[PDB]
Amino acid sequence: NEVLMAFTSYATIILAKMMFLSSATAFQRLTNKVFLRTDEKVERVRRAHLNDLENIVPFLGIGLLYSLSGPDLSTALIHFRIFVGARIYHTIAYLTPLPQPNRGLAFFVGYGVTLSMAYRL
Amino acid sequence: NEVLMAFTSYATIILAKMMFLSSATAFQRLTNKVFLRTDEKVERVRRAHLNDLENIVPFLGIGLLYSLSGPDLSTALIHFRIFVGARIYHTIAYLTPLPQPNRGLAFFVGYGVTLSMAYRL
Amino acid sequence: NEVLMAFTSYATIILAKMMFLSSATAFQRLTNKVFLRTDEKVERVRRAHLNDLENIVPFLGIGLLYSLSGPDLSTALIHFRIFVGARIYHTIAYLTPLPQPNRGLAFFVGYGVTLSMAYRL
Ligand SMILES: N[C@H](CCC(=O)N[C@@H](CS)C(=O)NCC(=O)O)C(=O)O
Ligand SMILES: N[C@H](CCC(=O)N[C@@H](CS)C(=O)NCC(=O)O)C(=O)O
Ligand SMILES: N[C@H](CCC(=O)N[C@@H](CS)C(=O)NCC(=O)O)C(=O)O
C-alpha cells in the first residue's frame, strides 16, 4: 500500500496548500500603501498561506523521509490514512479559524507519526 | 531518465534558492532600529528569499513525491525538463519583478505537473 | 549506511524544528493588539520558528533529493554524519543568537553538501 498511500496524500499537499496560495492572490486592496483591508486581507492571506504550508514542511518532508524505506503495510494504511487523515481535516480545521482548535491536532501528528516513523525503523 | 532528471533539477533548488539567501545576507542597513533602506532592502531580501523558496516547497516536494514511484521515461524527460524548465526561467522571471508576469507561470506548473503526477499514477 | 543515515537525521528535523514550533506556541502576551513582549516574544518565536525551518527546506529537501539514488557508503557515513552533523549543532548554534556565528556554518553545508550531492552523481 505504500503505493496508493503516498499518493492520495501528496495531491492534497499541492492542492490543499496550492489550491490556496493562488486563491489568495491579490483580489486587490484599493492600494496606495506600497510607496480595513490590508492587514485583515493579509491577516487572512499570509496567515492562511502560512498554515497550509508548514503543517506540511516537516509533516510531509518527514512524510517521505520515512517511507523512503517503505514500511510493512498492515500498519501503513492506518498511519498514513490517519496520517494525511488528520492533517487534511486539520488543514480544513485551522485555516478557517486562527487560534486553539487546531494547534492541538497539529501536535499529535507531526510529533507522533514522526517519532513513530523514526522509531519503527 | 528519472536518473538525470531529478538531478539537474535539484541543484538549482539549493543554488537558485540558496545561491540567493546568502547573497541576501546583511550588506547591512545603517542600523539603529532593532531596539530608504530597511523596507526596500528587506522588500527585496525577504520578498526575494520568500519566492525562490515556496515556488519549491510544494513544487519540489511534490517534485519527488511522485517520482518516488519512478515513471515511464519518454514523457518524463519532458514533464521534468518542462518541470524545472519553467520554474527555473520562472524563478529568474519573478525575483526580478514582484507582481503579475510570474504568478501566472507559477500556476500552470505547480497545479498542473502535480494534478498530473497525481493522476498519471 | 544510507539505511541508518537518512534516519538519525530526519528525526531531528521534526524534533529540532517541530519540538520547537509548539514550545513557541502562545505563552500569551497580555494581548490587546489584534483589533516589551509582542515584538521581543515574536522576535524570539517567529525569528526562531523561521530558522529551525529553512535551514532544512533546502538542506533536507536536497538531503534526500540526492540519496534518492543512494550513494556508495564509505563517504556517505561522513557526508551525512557531517551533514546533519553541523546543521544539528548549527541549529543549536543559531536559534540561541541571531546574527553572525551561524550564517557562516549554514553556508558550508547547504551550498556544499549540495554542489557535492549534485556533482558526485
Ligand atoms: N501574532 C498575531 C497573530 C498571528 C496569527 O494568528 N497568524 C497565524 C497564521 S493565520 C500565524 O502566523 N501562525 C503561524 C505560526 O503558528 O507560527 C498578530 O500579529 O496579530
Ligand atoms: N503586500 C505588499 C507586497 C508583498 C510582496 O510583493 N512581497 C512578495 C515577495 S517579493 C510576497 O510576500 N509574495 C509571497 C506570496 O505571494 O505569498 C506590501 O506589504 O507592501
Ligand atoms: N531585520 C531585523 C532582524 C531579523 C532577524 O534577525 N530575524 C531572523 C530570525 S531570528 C530572520 O528573519 N532570519 C531569516 C533570514 O535570515 O532570512 C529586524 O527587523 O529587526
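Chain A is numbered as in Swiss-Prot, which gives 10-44, 63-148 for the residues shown.
Cβ atoms are placed via backbone N, Cα and C, with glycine included.
According to Swiss-Prot, the protein has these features:
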BINDING   A:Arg38, A:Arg73, A:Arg74, A:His76, A:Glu81, A:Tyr121  glutathione binding site
MUTAGEN   A:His76 to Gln  Decreased enzyme activity
MUTAGEN   A:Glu81 to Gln  Loss of enzyme activity
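All protein chains shown were included, and the count of other CB atoms within 10 Å of the CB of A:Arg73 (glutathione binding site) stands at 12. Spanning 18 unmodelled residues, the straight-line distance from the Cα of A:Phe44 to the Cα of A:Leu63 measures 19 Å. Cβ neighbour count within 10 Å across all protein chains ranks A:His76 highest among the recorded positions A:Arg38, A:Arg74, A:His76. Under 6 Å, Cβ to nearest atom of ligand 2: this is the test, and of the recorded positions A:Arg38, A:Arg73, A:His76, A:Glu81, A:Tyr121 it is passed by A:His76.
Contacts of A:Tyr121 (glutathione binding site) defined by a Cβ separation under 8 A and a same-chain sequence distance of 6+ are given as A:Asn78, A:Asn82, A:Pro128, A:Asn129, A:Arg130, A:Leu132, A:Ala133, in order along the sequence. A Cβ distance below 6 Å to any atom of ligand 1 is met, among the recorded positions A:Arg73, A:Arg74, A:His76, A:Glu81, A:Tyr121, by A:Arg74. Taking 8 Å as the upper bound (exclusive) on CB-CB distance to chain B, the recorded positions A:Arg38, A:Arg73, A:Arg74, A:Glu81, A:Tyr121 give none. The number of other CB atoms found within 10 A of the CB of A:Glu81 (mutagenesis position), across every protein chain shown, is 18.
When the alpha carbons of A:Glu81 (mutagenesis position) and A:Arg74 (glutathione binding site) are compared, the span between them is 11 angstrom.
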